[PDB]
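Trainee: Sharing a structure below in structure tokens format, with a few things to ask.
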Amino acid sequence: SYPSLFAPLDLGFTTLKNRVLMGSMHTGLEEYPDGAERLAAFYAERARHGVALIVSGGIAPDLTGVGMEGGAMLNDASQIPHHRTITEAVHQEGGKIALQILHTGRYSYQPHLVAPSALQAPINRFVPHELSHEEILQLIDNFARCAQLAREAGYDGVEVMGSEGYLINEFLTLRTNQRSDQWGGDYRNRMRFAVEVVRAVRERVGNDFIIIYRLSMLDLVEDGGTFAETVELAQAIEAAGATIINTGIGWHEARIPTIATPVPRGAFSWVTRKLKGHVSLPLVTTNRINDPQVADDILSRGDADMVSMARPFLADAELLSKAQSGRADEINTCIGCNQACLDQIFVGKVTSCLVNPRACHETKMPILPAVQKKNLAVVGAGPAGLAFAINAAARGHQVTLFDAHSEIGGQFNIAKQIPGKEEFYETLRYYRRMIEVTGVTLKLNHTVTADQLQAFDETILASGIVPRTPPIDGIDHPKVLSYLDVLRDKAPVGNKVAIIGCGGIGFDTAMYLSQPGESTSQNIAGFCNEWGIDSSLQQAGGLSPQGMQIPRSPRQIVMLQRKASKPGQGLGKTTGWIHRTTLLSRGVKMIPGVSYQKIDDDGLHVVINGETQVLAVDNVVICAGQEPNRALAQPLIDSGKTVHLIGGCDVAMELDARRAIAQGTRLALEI
Ligand SMILES: CCCCC[C@@H](C/C=C/C(=O)SCCNC(=O)CCNC(O)C(=O)C(C)(C)COP(=O)(O)OP(=O)(O)OC[C@H]1O[C@@H]([n+]2c[nH]c3c(N)ncnc32)[C@H](O)[C@@H]1OP(=O)(O)O)SCC=O
Ligand SMILES: Cc1cc2nc3c(=O)[nH]c(=O)nc-3n(C[C@H](O)[C@H](O)[C@H](O)COP(=O)(O)OP(=O)(O)OC[C@H]3O[C@@H](n4cnc5c(N)ncnc54)[C@H](O)[C@@H]3O)c2cc1C
Ligand SMILES: NC(=O)c1ccc[n+]([C@@H]2O[C@H](COP(=O)([O-])OP(=O)(O)OC[C@H]3O[C@@H](n4cnc5c(N)ncnc54)[C@H](OP(=O)(O)O)[C@@H]3O)[C@@H](O)[C@H]2O)c1
Ligand SMILES: Cc1cc2nc3c(=O)[nH]c(=O)nc-3n(C[C@H](O)[C@H](O)[C@H](O)COP(=O)(O)O)c2cc1C
Ligand code: SF4
Ligand SMILES: [Cl-]
Ligand SMILES: [Cl-]
Ligand SMILES: [Cl-]
């Protein structure tokens, strides 16, 4: 029912079965023990389920281009068997795969990093070495070498990565390129590197080889490029020999969100659409395309010739086969949380997925029939229970999922109500449908007791959490409201608010209470307006002259925490800054190193910088953490019954949804 999505594309010398490309994703397996074998199975499954063309994670052409010391690299015929193992696994399934050639430029977290000029990145501790003319020529030959090897390894093509602020991208902008050389100055010299790279690659591999160039169409940084430059380069790259041009949005330094959940679906399709007609090469659009209808609509509307989807393939390898068979409701949607994927590879760990713990770990987490069937009982329909339930039932076990609420979801029913997190609705729709599919007997409105119902071979407690009630003097005062009272029970909240407890929930509560109106997470034009994106792309880096336009918060909010470190420091590495910037632009205040005296009619008495203060607030919201709820933990052990604890009722400290699901999933696959 997605005609455009599944239409073949003729590339002259070969054909792609459909218009879907699995976007490049550095998984961290590239430079891992048995990565070759794990990536092979990782990719084969996506190819087995329809992906027309896959683009591997970025791989360095030389040594100065790696991402982190010891990073993935392809510069020796010796590494061919590695990749051969991968291309062959994909080909056996009837798919295709291209290798991305990426040189991280001034972004590599390594001392020997090289760039067009000696200009330190705002997010890198190292100062790059300004490349010399002869070094650049060698790099250009290195890219060709890289492609030669990829082709030898059996890849269907390569992607020359010229965006996100990496090396090639850096040569293009005057923000990073200040050379007086022939590789700097006017735009014609600045393009020289990108064009020369693709031209050297084309010559080296011949005509029958797919060459993708990921063009940066929206830098999102001061002194970035203009649309006129974007167009000239695109046509230049076409003439250089590229087969396909892919879209690149933003730089890592960009202070505007490009892939996180607050980013609306298909938020940047309009950008790729602006290039249409300026080149004859097929164009791929990307970012936050996680639904078959959205992708199909983008294609049918003519926004692009192909759509790229990276994270959705971590979330569900069967995304396309389900789409093509009318089972879109069974798609485990990527919610753009970045928690298990981007946040992890950023700290040098293997990427995974919050809703799919098996992502990039399918070989190490096999789903065997069933050691031997059993009649199980799961208490709690939160992500912990849900993950275990459908995974155990798909194994053959009989599962009975109980939950005191009128609907499955647990805390996710609160999370989904936070502006910029409505994507959570999808995960619940998915589990709701998978319950039916795997045969899980669901029983809602059931508050289970250690006695009431327990004739099960084994029990799996996935009960929740108990919000923390800080022992502050006057904690029962009328002004005091827990986060549940505000978020779940919609309790009235005055104009002036003090929030006790920063970190996760505290930030979401503040997002909610400061919401100026409708969320831009569902309004492309609004999102672009709030973040200062220039729709004409005529401004350098596509930044509107008037800058950001985040509305004022309808309320006066102050967030507080006792630790002295910067509030929000413990949030997700790639998403915390977004929320922090949003809140601060809305006028919310965040104060560290706070001591709470008491709560009375005068408000909230505290101590800041060693001086007492009275916060004349209309309400004090408690977001002071959680503690595990094990109500049935002992009543079950004191009843000689085998019981298991997963998710929040086992650990509440740093137990978010990822640990919850991975835990329930691990139990489910073992039991
Ligand atoms: C982004 C994580 C790396 C992923 C690598 C993988 C490839 C990924 C490709 C992609 O396209 S991912 C999608 C697009 N990119 C993103 O979404 C990332 C956006 N950026 C971020 O999330 C973060 O900035 C991140 C890079 C993760 C972390 O940065 P960090 O080290 O924690 O520092 P931070 O917390 O972000 O702080 C940066 C500080 O310096 C300032 N700053 C930064 N940029 C600018 C600028 N342009 N103008 C002015 N000031 C700036 C800030 O005011 C801030 O000050 P402070 O007081 O907080 O210290 S593997 C590559 C292998 O070769
Ligand atoms: C506003 C907000 C935003 C959040 N945002 C994020 C985010 O962006 N990312 C992330 O990873 N995590 C986030 N979390 C935490 C996330 O929602 C997970 O739900 C949590 O980490 C673990 O869920 P769980 O399955 O262990 O239990 P829960 O989701 O808490 O569910 C336990 C369930 O069992 C039931 N139960 C309890 N006792 C009994 C009993 N005696 N009988 C029957 N049923 C019982 C309840 O009905 C409840 O639904 C957020 C939480 C809130 C409140
Ligand atoms: N997806 C994401 O981006 C993301 C980001 C962050 C967290 N999470 C997860 O989502 C959940 C949200 O958890 P949470 O914020 O409610 O709890 P929490 O952040 O994990 O921990 C409690 C917080 O409240 C404060 N606090 C604790 N005891 C207190 C007391 N007695 N008095 C006053 N203040 C106190 C602490 O700050 P001080 O001690 O400094 O006062 C601390 O930051 C967690 O499970 C977390 O792992 C997800
Ligand atoms: C874990 C992870 C690794 C990524 N690695 C790369 C990479 O090596 N090269 C690259 O060009 N883009 C990389 N990206 C960016 C994706 O190619 C893509 O542009 C972005 O995630 C698109 O959003 P989507 O996931 O919503 O489709 C990565 C993204 C993630 C989440
Ligand atoms: S971690 Fe969140 S962002 Fe990453 S892939 Fe899974 S669901 Fe999407
Ligand atoms: Cl080298
Ligand atoms: Cl791992
Ligand atoms: Cl309810």
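Chain A uses Swiss-Prot numbers throughout; the residues present, in order, are 2-672.
Note: Cβ is positioned from N, Cα and C throughout, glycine not excepted.
As annotated in Swiss-Prot:
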type    : residues                                                           : note
BINDING : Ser25, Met26, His27, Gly59, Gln101, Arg215, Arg289, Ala311, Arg312 : FMN binding site
MUTAGEN : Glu165 to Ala                                                      : Exhibits 1.3% of wild-type activity
MUTAGEN : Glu165 to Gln                                                      : Loss of enzyme activity; when associated with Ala-167
MUTAGEN : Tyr167 to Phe                                                      : Forms 3-enoyl-CoA as the product of the reaction instead of 2-enoyl-CoA, at a rate which is 26% of wild-type. 2-fold increase in substrate affinity. Loss of enzyme activity; when associated with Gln-165
BINDING : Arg176, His253, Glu254, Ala255, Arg256, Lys567, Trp578             : substrate binding site
MUTAGEN : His253 to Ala                                                      : 1000-fold reduction in enzyme activity. Forms both 3-enoyl-CoA and 2-enoyl-CoA as products of the reaction
MUTAGEN : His253 to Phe                                                      : Loss of enzyme activity
BINDING : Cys335, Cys338, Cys342, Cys354                                     : [4Fe-4S] cluster binding site
MUTAGEN : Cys338 to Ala                                                      : 1000-fold reduction in enzyme activity. Highly affects iron-sulfur cluster binding
BINDING : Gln340, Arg563, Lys564, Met654, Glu655, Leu656                     : NADP(+) binding site
Trainee: CB neighbours of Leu656 (NADP(+) binding site) within 10 A?
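Mentor: There are 19 of them.
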Trainee: With a 10 Å radius around each C-beta, find which of these recorded positions (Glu165, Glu254, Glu655) has the fewest other C-beta atoms nearby.
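Mentor: Fewest other Cβ atoms within 10 Å, among the recorded positions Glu165, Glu254, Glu655, is found for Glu655.
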Trainee: Write down the Cα-Cα distance for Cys354 ([4Fe-4S] cluster binding site) and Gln340 (NADP(+) binding site), rounded and given in Å.
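Mentor: With distance taken Cα to Cα, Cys354 ([4Fe-4S] cluster binding site) is 8 Å from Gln340 (NADP(+) binding site).
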Trainee: By the DSSP assignment reduced to helix, strand and coil, which category contains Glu165 (mutagenesis position)?
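Mentor: DSSP assigns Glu165 (mutagenesis position) to strand.
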Trainee: Look at each of the recorded positions, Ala255, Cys338, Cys342, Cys354, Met654, and point out the one with the fewest other Cβ atoms around it within 10 Å.
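Mentor: If we count Cβ atoms within 10 Å for the recorded positions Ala255, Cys338, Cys342, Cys354, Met654, the smallest count is at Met654.
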Trainee: I need the nearest neighbour of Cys354 ([4Fe-4S] cluster binding site) among the recorded positions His27, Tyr167, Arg289, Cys338, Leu656, using C-alpha distances.
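Mentor: The smallest Cα gap between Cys354 ([4Fe-4S] cluster binding site) and any of the recorded positions is with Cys338.
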Trainee: For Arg312 (FMN binding site), which of the binding-site residues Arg176, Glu254, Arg563, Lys564 has the nearest Cα in space?
Mentor: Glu254
Trainee: Can you tell me the three-state DSSP label for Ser25 (FMN binding site)?
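Mentor: SS state of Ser25 (FMN binding site) = coil.
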Trainee: For a Cβ distance below 6 Å to any atom of ligand 5, name the binding-site residues from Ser25, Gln101, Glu254, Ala255, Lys564, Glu655 that qualify, or say none.
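Mentor: Going through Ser25, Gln101, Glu254, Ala255, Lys564, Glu655 in sequence order, none turns out to be close to ligand 5.
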Trainee: DSSP secondary structure for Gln101 (FMN binding site), reduced to helix/strand/coil, please.
Mentor: strand
Trainee: Where ligand 3 binds, which of the recorded positions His27, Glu165, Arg256, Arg563, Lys567 are close by, with Cβ under 6 Å?
Mentor: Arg563
Trainee: If you measure from the Cα of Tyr167 (mutagenesis position), which of the binding-site residues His27, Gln101, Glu254, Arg289, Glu655 is the nearest?
Mentor: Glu254
Trainee: Out of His27, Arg256, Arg289, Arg312, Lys567, which of the binding-site residues has the smallest number of neighbouring Cβ atoms within 10 Å?
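Mentor: Selected from the binding-site residues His27, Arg256, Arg289, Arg312, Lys567 on minimum Cβ neighbours within 10 Å: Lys567.
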